[PDB]
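Colleague: Have a look at this one.
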Number of protein chains: 2
Amino acid sequence: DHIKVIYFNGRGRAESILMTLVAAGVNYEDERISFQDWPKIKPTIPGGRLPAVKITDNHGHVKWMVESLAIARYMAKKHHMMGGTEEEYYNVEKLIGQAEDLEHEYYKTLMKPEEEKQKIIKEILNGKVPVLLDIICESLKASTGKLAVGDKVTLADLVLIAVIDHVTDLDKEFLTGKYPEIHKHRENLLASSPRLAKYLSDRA
Amino acid sequence: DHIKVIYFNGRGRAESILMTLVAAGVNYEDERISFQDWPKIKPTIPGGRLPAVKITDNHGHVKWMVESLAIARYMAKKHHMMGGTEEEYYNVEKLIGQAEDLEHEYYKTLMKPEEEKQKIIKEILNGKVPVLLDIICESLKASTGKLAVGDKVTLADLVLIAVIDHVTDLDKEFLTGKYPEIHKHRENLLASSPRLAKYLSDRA
Ligand SMILES: N[C@H](CCC(=O)N[C@@H](CS)C(=O)NCC(=O)O)C(=O)O
Ligand SMILES: N[C@H](CCC(=O)N[C@@H](CS)C(=O)NCC(=O)O)C(=O)O
């Protein structure tokens, strides 16, 4: 199957999809759409929104998928990255939900004039952000292995790395000297997934 | 097992958990915590946040669960409400993600003075809300059965009903004469789940 991932230029919602395929060792085509080209392409995308995934097989079948984390969960399940038991499934989902909570705080800062952007950053960094980082640390602490859940890569590992990258976009040193569990998780994940480490280093 | 669901007084994040147990016919204890009693109870809750679920078996084991939709997904999976195939799993998750997007627009209106609350309501109702309602309508259209995904209740059905209830909290008539798929889905769901219909009618 040819898998084409269609998104805007950056690590936004598509990152969960990209990292899942990378970690699972699945080949795919990147299609980054520029702001200027979007109006033309928008009507050709079922549902008119990105990320979208177009899967084409060698017998002419075309499957369109939308909703970034639903795509990511589907692919993760296919490649045994959603937990091997019900309990591990719950713990995978628990960390995804916590990471997504944190992501929504980050979202508050987007498409705002610099002036109120810094006010929001200060608000969230003095409010919900450290609360969620600690809660995530507790989730990581409870793992029986080196990763979010056990010793094998799950979607939870991938969503966490992406959201932490957004936190450090807001304040580069926010995690410095703090949250040892999150730092250790990043080390362990990159150690366990050379494919992901290479991907993260290569990223434009 | 005794299942105790702990939340604040209302339909907020706990609703997905409550509706899942109701639809699956699982008995549980409701524990609603008042604003005034929260400070005392907060330290006794692992992670210090609600919803939380405490499950106690008849051999003294105590299991604590947090993160509302991770709990809901876990319970839904246990009771065959997350899809019967990978494709149905994806479609369940697609509608959950769409419904949660809509929920986050609703969240924008919370804990705001009446003045800017109405400005935000007008903004979202003229912006992302109708966009997401239509996208949800398309998801429903693509079902092979009467419900969100097939003919049997899934977590997607339940999350959708709860989020639509929040939209109508903001504007009672927003769906009137519009979004026929959403109206039909509500009818079909209540028809298919007398347990849920009774629960929704009884709600305080
Ligand atoms: N629930 C999201 C929704 C994606 C979304 O918000 N897409 C926006 C990203 S800019 C979009 O494509 N918007 C407007 C447009 O397509 O014109 C997902 O994770 O896929
Ligand atoms: N991701 C959410 C997080 C829940 C949450 O935001 N809980 C708030 C609801 S008011 C809370 O308990 N907050 C503050 C406190 O416990 O003092 C979930 O769905 O469970």
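The residues of chain B that appear here are 4-207 by Swiss-Prot count, in order.
We read in the header that X-ray crystallography, 2.0 Å was used to get this structure.
Note that Cβ sites are derived from N, Cα and C of the backbone, with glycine treated the same way.
The following feature annotations were taken from Swiss-Prot:
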BINDING   B:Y10, B:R16, B:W41, B:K45, B:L53, B:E70, B:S71, B:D104  glutathione binding site
MUTAGEN   B:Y10 to F  Loss of enzyme activity
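How about a rundown of where these features are and what they're close to?
Modeller: Under DSSP, B:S71 (glutathione binding site) is assigned to a helix (H, G or I) in the three-state scheme. Its own atom aside, the Cβ of B:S71 (glutathione binding site) has 23 Cβ atoms within 10 angstroms in the protein chains shown.
B:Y10 (mutagenesis position) has a Cβ environment of 21 other Cβ atoms inside 10 Å.
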Colleague: Which recorded positions among B:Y10, B:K45, B:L53, B:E70 have a Cβ sitting under 8 Å from any chain A Cβ?
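Modeller: Correct list, in sequence order: B:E70.
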Colleague: For the binding-site residues listed here (B:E70, B:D104), tell me which residue's CB has the most neighbouring CB atoms inside 10 Å.
Modeller: B:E70
Colleague: In whole Å, how far does the CA atom of B:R16 (glutathione binding site) lie from that of B:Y10 (mutagenesis position)?
Modeller: 8
